[PDB]
6 protein chains.
Amino acid sequence: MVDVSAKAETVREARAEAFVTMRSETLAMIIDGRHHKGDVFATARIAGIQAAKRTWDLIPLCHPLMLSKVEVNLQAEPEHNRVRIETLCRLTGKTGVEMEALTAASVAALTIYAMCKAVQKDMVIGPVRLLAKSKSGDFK
Amino acid sequence: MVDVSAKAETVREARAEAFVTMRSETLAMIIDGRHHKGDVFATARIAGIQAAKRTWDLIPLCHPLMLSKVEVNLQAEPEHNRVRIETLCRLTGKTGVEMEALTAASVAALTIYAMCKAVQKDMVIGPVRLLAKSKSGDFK
Amino acid sequence: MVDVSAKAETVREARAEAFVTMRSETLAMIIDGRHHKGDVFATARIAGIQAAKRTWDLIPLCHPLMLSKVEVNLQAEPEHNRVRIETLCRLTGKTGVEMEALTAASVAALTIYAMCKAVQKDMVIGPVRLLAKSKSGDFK
Amino acid sequence: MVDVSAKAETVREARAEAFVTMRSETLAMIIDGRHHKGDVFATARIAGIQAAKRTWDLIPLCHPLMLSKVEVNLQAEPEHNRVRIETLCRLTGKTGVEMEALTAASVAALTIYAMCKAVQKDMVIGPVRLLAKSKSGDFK
Amino acid sequence: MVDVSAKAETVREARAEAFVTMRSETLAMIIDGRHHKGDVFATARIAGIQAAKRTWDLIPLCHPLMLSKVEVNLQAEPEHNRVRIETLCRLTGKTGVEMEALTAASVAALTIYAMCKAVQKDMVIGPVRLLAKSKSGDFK
Amino acid sequence: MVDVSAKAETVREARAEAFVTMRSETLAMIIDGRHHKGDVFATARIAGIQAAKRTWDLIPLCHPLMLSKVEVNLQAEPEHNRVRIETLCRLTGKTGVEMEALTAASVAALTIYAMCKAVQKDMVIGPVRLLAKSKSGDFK
């Protein structure tokens, strides 16, 4: 891992997104679903937040850090037969938080899949990519 | 999590795959790359194996288990501008290993991305899906 | 830790309970609450399940094990100004699961407290005790 | 979890307490006990200190942080048939340490229980509450 | 990691040893020391037991497993100016426990060092080696 | 653990070293070895870096911290029949990084041993000691 003690101190931020594609009946169960007993979206939200706080433990050369805010948003899209996962991570440090946002969106997607495993076996996860990161200024 | 003490004991197995898409110059650095100093493929292999052994800690309702074998294979495909990650997990128990194989392929893909972060910012991960799992007998 | 390789193999089980006492207005927010956005009960359920799977990592002389089933049930009791947390853990092994059930009820109670921290500062947790465990046969 | 990058920088502190109630003979073994071979108090002290450093990993929406000081004090009270656990946590940051102090007292109490499991099965843990926290200034 | 599902089931065992060398005054403090407040030997014993249970998480290609018994023994040797750490690990499985015993002796040695850091800076750890392991039958 | 909020803020650094002694044929396999498929040195490097980031989780009274740079260097020495492991850790904080450097060198040494287990059973690890640390100014 590269030294980070030199350039430092600013408000760093990143937003990532992930998708889980599935059948309509599978998506119907999730939606009907929410606000009940074992809400798939709520479980996935929690897992995503725990995952981002463990990013340095999963990616060998990532640097440990204090996240100040982590947000995992889920949205069902019946029109395209899939779930959209949007994440946001923020902190104040020397290094950015792009791996933390991607990691939360990936483990959220993996949790959705885990909970729908018994119904549909051919669900696909992807794509998983960044949306923004702030001398970089990456937006849209 | 659902009880698993009833149906049990057999050779369970699963294979998963993941893709990281990038520019040609980015892929050129990785390849040239290997067998040198900070081999991106070697790092990613290791991370993937550690990730699969932590699957129960990341996915809230997964069950803890003894993996007997975990294999993470990487292959560069200059033709399609991307890396192919193929994983394989095996054990002998009551539950299957589909989440362990998907988790190893996802964290391997995340490690490739982490190490190429400074060069290309718009790399895409996906798709991430299963290939096989064995009363199920899921092949191809 | 005492050796466990001798006496072994059976269906072990335990049930534990915990209580969080608070003001009526505090309990009113939780209840109104559920099935919405950041459901306190759902968060606490998840944390409790993750905690039980990490029991050997928190209690120095506990033995690692494969839990087959973990259940965290929450119930609001406006009559006594508090939340009742009931847990259940099961497995098939040489050792019992009393520490796993107590640990899930304690971290569930701690999560309820964490999420209500800003409102009421004098909330009390307790008691935390066992209800059953099965040559022991401990019931009621 | 709520953003913490705004209000920040001060000496934060909290003190928590926990109780384990048991039979006189059970308490007699612990006391007689100490300064010997497998000192129950020493084990519990250690576990409590490790638990507080893992608080963000157990409570889903807690924020990671650098504790500067963690103290777990145990005191046997034959008069009331129980052990008193008193904890203290300190750091310098944006967020307080109330969950870290409560978590150390709870896992210390759980370790005392674990080690006395074979003797008495009806030991009770509780109450578990805060004593102080420092614009808050919560004392006594 | 190599597959282990084939050859399996037996009582596996291993014993390891480690040494910390130091000045006489440093060793005098440790000894005088024990059975008091922050017993260096007791802390080191605990850490060693937690380390062995995390061996699969530290050594990338080790296999997860259920240890049934872990023992960390410390003995002060004023004659040679050092501490002797002896460990023992046991289980019933397909794989041996040589890495678990070496890992517990190494982290015990590291804990002794940590606690004596402020006094002597040139303490040396070593050697760290195996003593026995049981178709192998390695003794003495 | 001792409070660290008082004296603070500087560039802290430490370098540690470890040795694994083995037969010539064993060392020959490792060397021939590198830049191939399951490079022993690469695996050991990775493990060492993950270990240093977990030091506070293994040594009970160590303080959590943000490492800014961790370096694990391996060098084969056929002349003395062994591997030399040299580590370097850096950060900017109140506490030093001597335990982080020793911990990375110890787990790197343990990984080398793990991977050569099947060939030679009497390999020895040691010594494990510090080389430098910076009001201290410890060099050579």
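Note that chain C is numbered according to Swiss-Prot, with residues 15-148, 151-156 shown in order.
For this deposited structure, the header notes the method as X-ray crystallography, 2.5 Å.
Keep in mind that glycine also has a Cβ here, set from the backbone N, Cα and C atoms.
Of all Cβ atoms in the protein chains displayed, 19 besides its own lie within 10 Å of the Cβ of C:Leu75 (substrate binding site). Positions annotated as substrate binding site by Swiss-Prot: C:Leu75, C:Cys76, C:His77, C:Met113, C:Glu114.
Among the mutagenesis results in Swiss-Prot, C:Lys21 to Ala has the note: Loss of activity by 85%. The residue drawn here is the original one. Neighbours of C:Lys21 (mutagenesis position), defined as other CB atoms within 10 A of its CB across all chains, total 10.
Recorded in Swiss-Prot as a mutagenesis result, C:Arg26 to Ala carries the remark: Loss of activity by 80%. Under the three-state DSSP scheme, C:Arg26 (mutagenesis position) falls in the strand class. Around the Cβ of C:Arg26 (mutagenesis position), 21 further Cβ atoms fall within 10 Å across all displayed protein chains.
Classification of C:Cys76 (mutagenesis position) by DSSP places it in coil, neither helical nor stranded. Where Swiss-Prot documents C:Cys76 to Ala as a mutagenesis experiment, the accompanying text is: Reduced activity.
Among the mutagenesis results in Swiss-Prot, C:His77 to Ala has the note: Complete loss of activity. The residue drawn here is the original one. Using a 10 Å radius centred on the Cβ of C:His77 (mutagenesis position) and all shown protein chains, the other Cβ atoms total 22.
The Cβ of C:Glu112 (mutagenesis position) has 24 neighbouring Cβ atoms from other residues within 10 Å, across all protein chains displayed. What Swiss-Prot says about the mutagenesis result for C:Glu112 to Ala is this: Complete loss of activity.
Quoted from Swiss-Prot, the note attached to the mutagenesis of C:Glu114 to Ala states: Loss of activity. Sequence-distant neighbours of C:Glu114 (mutagenesis position): residues of the same chain at least 6 apart with a C-beta under 8 Å from its C-beta are C:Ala28, C:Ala66, C:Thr69, C:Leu79, C:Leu81, C:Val84, C:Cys103.
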Å between C-alpha atoms of C:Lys151 and C:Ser148, the residues bounding 2 unmodelled positions:
7
Near chain D, which of the mutagenesis positions C:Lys21, C:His77, C:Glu114 can you find when the cut-off is a Cβ distance under 8 Å?
none
What is the maximum Cα to Cα distance, in Å and rounded to a whole number, among the residues C:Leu75, C:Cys76, C:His77, C:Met113, C:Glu114 annotated as binding substrate?
13
For the recorded positions C:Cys76, C:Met113, which Cβ has the most other Cβ atoms within 10 Å, all shown protein chains included?
C:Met113
What subset of the recorded positions C:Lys21, C:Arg26, C:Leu75, C:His77 lies within 10 angstroms of C:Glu112 (mutagenesis position), using C-alpha positions?
C:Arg26
Going by Cα-Cα distance, which of the recorded positions (C:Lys21, C:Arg26, C:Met113) sits nearest to C:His77 (mutagenesis position)?
C:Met113
